Structure formats: structure tokens, C-alpha cells
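Colleague: Have a look at the structure that comes next, please.
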Amino acid sequence: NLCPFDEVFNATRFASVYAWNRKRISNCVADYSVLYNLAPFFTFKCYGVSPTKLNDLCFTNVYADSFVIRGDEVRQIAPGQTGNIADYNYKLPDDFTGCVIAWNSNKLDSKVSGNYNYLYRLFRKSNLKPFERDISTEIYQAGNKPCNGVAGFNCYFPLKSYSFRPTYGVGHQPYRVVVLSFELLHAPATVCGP
Amino acid sequence: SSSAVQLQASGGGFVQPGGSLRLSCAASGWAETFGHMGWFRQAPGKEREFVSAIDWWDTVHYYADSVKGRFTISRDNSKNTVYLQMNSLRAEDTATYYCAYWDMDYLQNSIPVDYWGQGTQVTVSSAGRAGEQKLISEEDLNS
């Protein structure tokens, strides 16, 4: 049977980067020709594999993490990068194997009145470990005094909204990102192109 | 192998010295990164010469010395298209203009281009296309 690739790409709503989605795969054949007709222009960078020969590959697990960020920040979705997104929202490992798919979503995710529903984490006492997830909304303690759950000086809400309007520059427009990771369990498979 | 990009050009034609023209180039397909777009040109008998380039995010702009201050390269915010505004065109601007794409995040030099578009003819002169407007009035013939 066919893998639910359209459930990840053709999904109506995408999650915030601080709360990135995660779709488990199992018991299906995976052909990626569906992916090629997805956007007028999109990026398909793979780490250790090529997107063409990757149709002849077998896997035990693939994980599709999807979220929305600025076009400015797609560069941070790569091994060894730094920034608010790589450090405080979504980190890729250095030996990461898999691919990254990103395409402009202005038509879907930006509004003339401004779409403010997509958030990213701005404050964290420590950078994330590769593939770690943090959906907590605790006030960040930036100074000497405790915050008692109240926002103020040295006491900041950790999340901050994107502003997505269609008249912004492309760097500031929303981009939908999908990260494929290739996990190989010591068991048999269900990820082999026809 | 790791990219497949098509470039579609528009604009060009015949103008007079001092006039303006707007060239456009649209990118489609897939690539490794949101790379740079730009233009080359080739004068008759001469070799190809770099004109201008821009990163995908309209934050970096490169111009050849022969066009600095006269050409301006910009990007559309709703289309995957890049634009070249050509002001105060001179006779030496006459060339076939080629759109180009680099699949890089940073553009060190102009030299291993990844993709081209079909040529686009731009001619700057007072004559015009050999043939267009065959009927020349005798009054215009003298004045």
C-alpha cells in the first residue's frame, strides 16, 4: 500500500516550529514521485544520499517532522547551524542522514491582516539536544530574581509570534519545511521504493 | 542529479540610447538550496560577460562595473521571478542576455553557473530591426 506522504505535505495546517509535528510511518510502499509536483520551486537537500537513487533504498523507519518558519531561517535547518531556530526550536544532529524539504507557503500561511498563529521559542537556558522538543511556556528567568510565573523585567514569555503578511519580502514570508530522517532498526523493513 | 531547475526569460527587444528596459527571469523545479539568480550577456563576437546577481532573499546584490549605477536587480515577492531594470542603455549594452542560476547560499565568483536560460536579444540603436516599419514618410525622410 502507498505511504501517507500527502498527509504530511498536503496537510491543511502546519504546526509551529517550537511544537513541530511528527508522523510515524509503517506498513506501506514509499514512492517519492508524488513529492516532485508539490510547489513551483522548492528545495530538496539530502545528507549522505541523493534524492534520485533514494527511490531504490530500503529503510526500517522514516520520520517526517514538519513545521513553519521564515524563509530567512531555512538555512538554520541544517547540521551545525546556530540561531533561534537551530538552538531553541529544532536542532539537527551533526551526523544527520536524511533530507530537508522547504517551499514557500505565502499563499497559505500569510494573511493581509497578519497571521500571528505561528510561534517560535525566543528564550531558553540551554540549547536543545538534536531532535529534542520543548513545548513549555514557563516564564524565562533572565536575571537574579525569580519570576513567580509573571512576565516583567528579566522575566520574559519564552515564545514569540511570527508576523506573516503577503506583502513582506520573501525572507520574511512563511516557508513550510519537512525533514526526513532515516532510522534503521535491527528488524525488517517497510520503506522500499517500487 | 541533485537539482533540476528551469529558467524562463521575458523582456528585451529594440530601444534607443538613453532608454530603459526591464528583463525578467522565472525559476521553477527543485534545487538543493534557495540559490542566486542573475544575468550574463554576450556581445557579437565577444565572450560572455557577467552582468548582475542576487541572492534568493533580496539581501545581496552584485553588479558588473560596466553597469553599476545604471542597472538594478530586484525580486518579486509573490512570484519566483527576478527582475533586471536597465536604465540609460548605451550602444555597448547591445548583446544577447542570458539568465543564470547558482545553487549556492553564497556567491564567491561568477564562474561555475548551474543553469542557464535561453538567450534574450537586446539591441540599443537608432536604426531598429532590419525590416520593421518599412514605410518611411518623405516628410520624416527629410526631417
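Following Swiss-Prot, chain A shows residues 334-527, kept in their order.
In case you wondered, yes, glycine gets a Cβ from its N, Cα and C as well.
Below, the features straight out of Swiss-Prot:
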MUTAGEN   A:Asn343 to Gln  Reduced viral infectivity
VARIANT   A:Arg346 to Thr  In strain: Omicron/BQ.1.1, Omicron/XBB.1.5, Omicron/EG.5.1
VARIANT   A:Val445 to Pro  In strain: Omicron/XBB.1.5, Omicron/EG.5.1
VARIANT   A:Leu452 to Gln  In strain: Omicron/BA.2.12.1
MUTAGEN   A:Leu452 to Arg  Increased resistance to neutralizing antibodies. Decreases HLA binding to NF9 epitope. Increased binding affinity to human ACE2
VARIANT   A:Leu452 to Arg  In strain: Delta/B.1.617.2, Epsilon/B.1.427/B.1.429, Kappa/B.1.617.1, Lambda/C.37, 19B/501Y, Omicron/BA.4, Omicron/BA.5, Omicron/BQ.1.1; Contributes to cellular immunity evasion and increases infectivity
MUTAGEN   A:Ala475 to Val  Increased resistance to neutralizing antibodies
Colleague: At a 10 Å cut-off from the C-beta of A:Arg346 (variant position), count the other C-beta atoms across all protein chains.
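Modeller: Neighbour count, Cβ to Cβ under the 10 Å cut-off: 9.
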Colleague: Taking the Cβ of A:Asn343 (mutagenesis position) as reference, which residues of that chain separated by at least 6 in sequence fall under 8 Å from it?
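Modeller: The list for A:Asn343 (mutagenesis position) is empty, so the answer is none.
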Colleague: Given the recorded positions A:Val445, A:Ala475, which one is most crowded in terms of C-beta atoms within 10 angstroms?
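Modeller: Of the recorded positions A:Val445, A:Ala475, the most buried by Cβ count within 10 Å is A:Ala475.
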Colleague: Report the nearest neighbour of A:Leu452 (variant position) in space among the recorded positions A:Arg346, A:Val445, A:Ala475, comparing Cα positions.
Modeller: A:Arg346
Colleague: Please state whether DSSP places A:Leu452 (variant position) in a helix, a strand or coil.
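Modeller: Going by the DSSP assignment, A:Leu452 (variant position) falls within a strand, counted as strand.
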Colleague: Rounded to a whole number, how many Å is the Cα of A:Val445 (variant position) away from the Cα of A:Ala475 (mutagenesis position)?
Modeller: 35
Colleague: In whole Å, how far is A:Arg346 (variant position) from A:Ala475 (mutagenesis position) when you measure between their Cα atoms?
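Modeller: About 33 Å separates the two Cα atoms.
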Colleague: Taking the Cβ of A:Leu452 (variant position) as centre, how many other Cβ atoms lie within 10 Å?
Modeller: 19
